[PDB]
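Engineer: Below is the structure I would like to discuss, written out as structure tokens.
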Amino acid sequence: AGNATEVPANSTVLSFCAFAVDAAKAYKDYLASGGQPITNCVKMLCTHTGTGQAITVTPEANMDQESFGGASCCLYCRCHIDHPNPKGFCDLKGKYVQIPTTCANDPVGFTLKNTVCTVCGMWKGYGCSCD
Amino acid sequence: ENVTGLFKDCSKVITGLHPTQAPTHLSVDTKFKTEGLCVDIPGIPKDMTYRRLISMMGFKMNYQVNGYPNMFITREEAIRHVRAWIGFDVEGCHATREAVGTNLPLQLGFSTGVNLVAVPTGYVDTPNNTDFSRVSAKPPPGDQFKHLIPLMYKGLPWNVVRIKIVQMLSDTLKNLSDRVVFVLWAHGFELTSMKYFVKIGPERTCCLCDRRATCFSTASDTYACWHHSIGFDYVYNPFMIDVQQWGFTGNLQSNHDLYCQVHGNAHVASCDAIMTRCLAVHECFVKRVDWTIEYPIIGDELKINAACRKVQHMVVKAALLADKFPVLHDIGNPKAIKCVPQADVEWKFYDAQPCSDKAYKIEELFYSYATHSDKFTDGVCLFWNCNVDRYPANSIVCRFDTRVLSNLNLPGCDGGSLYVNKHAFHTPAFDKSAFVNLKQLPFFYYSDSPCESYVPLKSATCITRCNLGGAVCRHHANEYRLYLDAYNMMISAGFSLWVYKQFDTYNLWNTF
RNA sequence: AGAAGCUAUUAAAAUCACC
RNA sequence: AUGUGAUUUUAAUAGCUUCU
Ligand SMILES: [Ca+2]
Ligand SMILES: [Ca+2]
Ligand SMILES: [Zn+2]
Ligand SMILES: [Zn+2]
Ligand SMILES: [Zn+2]
Ligand SMILES: [Zn+2]
Ligand SMILES: [Zn+2]
């Protein structure tokens, strides 16, 4: 009964991150000390020619980016614990996420450390031009 | 294959999930999955009202991170923490309506003796969050499980059975240790039942204190030691251990019931966690006491041992000088340490096994009543801390009375108990049938020290030439009170002295 | 077209633990 | 209208290789 979701390569990182008082810090510490990133992320076959935005309802991917499904990059959605966002609503789940392709082998570790520029909707420092 | 039972979606909806709001690639439906890379079909919209019971079954805590302690431990690090063993067994209920495929925890039980029923509660993955909430459940089928039929009509929500696990653990392990070693038999459903009340994290220290931080508080994001955890709900770093990976083949009640005939009533949680701790005390301590593993000093460890050494030094010399035994045997004395060196008896060391030295030619012999009932007839045999079923008619026995409960005397296998004081002694059950050839010992103090020159004390128990006269000297009154303090603190600690039939306290008087 | 061997996909049964 | 698994078997379905 049921349709399996995980692979045994991600179990050792899912279990350890399932128990944590702070889910963001524990993934970074797993990544630093001999840790393989979370595999099996959801990836979108976009036209890969589109205007860049971090979070969109339809995948808008620039040529230097890869658009992932926003439920497989939010670590808190991904371990089934409660989001630390106020109103307890995930921002990323439901919308299509975007991750720069130089660091898109590990999406979850991109969405934990980086942030979205409020005035132009781009990833701050990764093409955000707010000088 | 390369699949795992972890986070296995247990809904009965035929369709899958949208490309977004799906946790992994294997959970997306077939309509979107093309060459391992999902496509956004703009025609099919996403679900906005749906509930899927995620199955938290199959956790594997084999991680290795630098600052984070490991949950599972090796059995040379669980014998060093034996004051912090709390058995754990969880009886589950299956989800029957609108979700099938996971065993939600129903009944938690500990070695303390406290059953905590919980409502069936699972991780329902809503559109916007993971809604930890009540799911519908049925108790297991069969006449093997019929005492879980009423329990699903009672229980508490998981925000009161998270605080009655940290109000019970904190009252049990307040004085034993500063960590907790959850002795589990399964290694599966227990871990599944530890998603609910355990949060591992980096090694922390108690707020406004100094002890290890073992209790988390989700309301106020702080940590506590076992003394200050009033109202704190999440257990911080526990340690666990799996007994089935020690080479056991078979059921629990067919491996406990070969060693113990006191526990019973299996498949109740408090009687699965009692058998699980009973068997794990057996598999580590009943073989022989291990003299290499020292233990911390909880309290009164220095005074009790020195008082025992004082009274054992006293009673042997009194019985030897009073009855003039030609030879004195010894049993169970691991080293060769002469208790009374200024004696005339020949100390034949009939040890149980040779322990790390043959410099004194300690003999090897095991004792049983029906075997050696007529082997030792000469003299007296000092069974200090021996564990034989029955003692012969000439002995000086000191047996630990295993019915007294204290912070020293942890409960143990077959009604006998584990007396962990600077070493671990697994003393067997204290039965009266062992002492049918012996009697109790009166209280008395005897010394050959000459009297030197305050409340006057008149007691016929003290055996000195000063108290035989009218005036009791001050060079013996403090001796008598110190000896009385040592004797009463020892008897309160739980030992029990026994002596042979012909012990006469008046034979000591004519020696003067 | 079949056979033989190896790895995998699904289904049924057996044994074992947990419930 | 099927409780978790693990290990064996036994059937079929895919490949990969060899032979006839
Ligand atoms: Ca169990
Ligand atoms: Ca059980
Ligand atoms: Zn999220
Ligand atoms: Zn910007
Ligand atoms: Zn404290
Ligand atoms: Zn038992
Ligand atoms: Zn005196």
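Shown for chain B, in order and in Swiss-Prot numbering: 5927-6379, 6390-6448.
Technique stated in the header: electron microscopy, 3.9 Å.
Note: Cβ is positioned from N, Cα and C throughout, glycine not excepted.
Not my notes, these are from Swiss-Prot:
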VARIANT   B:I5967 to V  In strain: Omicron/BA.1, Omicron/BA.2, Omicron/BA.2.12.1, Omicron/BA.2.75, Omicron/BA.4, Omicron/BA.5, Omicron/BQ.1.1, Omicron/XBB.1.5, Omicron/EG.5.1
DOMAIN    B:5997-6212  domain 'ExoN'
BINDING   B:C6132, B:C6135, B:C6151, B:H6154  Zn(2+) 14 binding site
BINDING   B:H6182, B:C6186, B:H6189, B:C6204  Zn(2+) 15 binding site
ACT_SITE  B:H6193  active site
Engineer: Using only C-alpha positions, which one of B:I5967, B:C6132, B:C6135 is spatially nearest B:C6186 (Zn(2+) 15 binding site)? These are the recorded positions in the record.
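Structural biologist: So, of the listed recorded positions, the one sitting closest to B:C6186 (Zn(2+) 15 binding site) is B:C6132.
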Engineer: What is the Cβ neighbour count of B:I5967 (variant position) at a 10 Å cut-off, with all protein chains included?
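Structural biologist: Its Cβ shell of radius 10 Å holds 11 other Cβ atoms.
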Engineer: When the Cβ positions of the binding-site residues B:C6132, B:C6135, B:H6154, B:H6189 are compared with the atoms of ligand 6, which fall under 6 Å?
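Structural biologist: Checked binding-site residues vs ligand 6; flagged B:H6189.
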Engineer: Cα distance, B:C6204 (Zn(2+) 15 binding site) to B:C6132 (Zn(2+) 14 binding site), nearest Å?
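Structural biologist: Each residue's Cα considered, B:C6132 (Zn(2+) 14 binding site) and B:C6204 (Zn(2+) 15 binding site) end up 32 Å apart.
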Engineer: Of the recorded positions B:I5967, B:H6182, B:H6189, B:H6193, B:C6204, which one sits closest to B:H6154 (Zn(2+) 14 binding site) when you measure Cα to Cα?
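Structural biologist: Its closest listed neighbour, by Cα, is B:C6204.
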Engineer: Under 8 Å between C-beta atoms and at least six apart in sequence, can you list the same-chain neighbours of B:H6193 (active site), or say none if there are none?
Structural biologist: B:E6017, B:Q6070, B:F6071, B:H6073
Engineer: Work out the three-state DSSP category of B:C6204 (Zn(2+) 15 binding site).
Structural biologist: helix
Engineer: Which residues, in sequence order, are found in the same chain with Cβ within 8 Å of the centroid defined by the Cβ atoms of B:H6182, B:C6186, B:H6189, B:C6204 at the Zn(2+) 15 site, excluding those residues themselves?
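Structural biologist: So the additional residues around the site are B:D6183, B:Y6185, B:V6188, B:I6200, B:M6201, B:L6205, B:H6208, B:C6339, B:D6340.
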Engineer: Measuring Cα to Cα, how many angstrom lie between B:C6204 (Zn(2+) 15 binding site) and B:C6135 (Zn(2+) 14 binding site)?
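Structural biologist: Distance (Cα to Cα, whole Å): 34 Å.
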Engineer: Where 10 intervening residues lack coordinates, what is the integer distance in angstrom between the Cα of B:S6379 and that of B:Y6390?
Structural biologist: 13
Engineer: If you count other Cβ atoms within 10 Å of each one's Cβ, which of the binding-site residues B:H6154, B:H6182, B:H6189 has the most?
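Structural biologist: Going through B:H6154, B:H6182, B:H6189 one by one, the largest Cβ count within 10 Å is at B:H6182.
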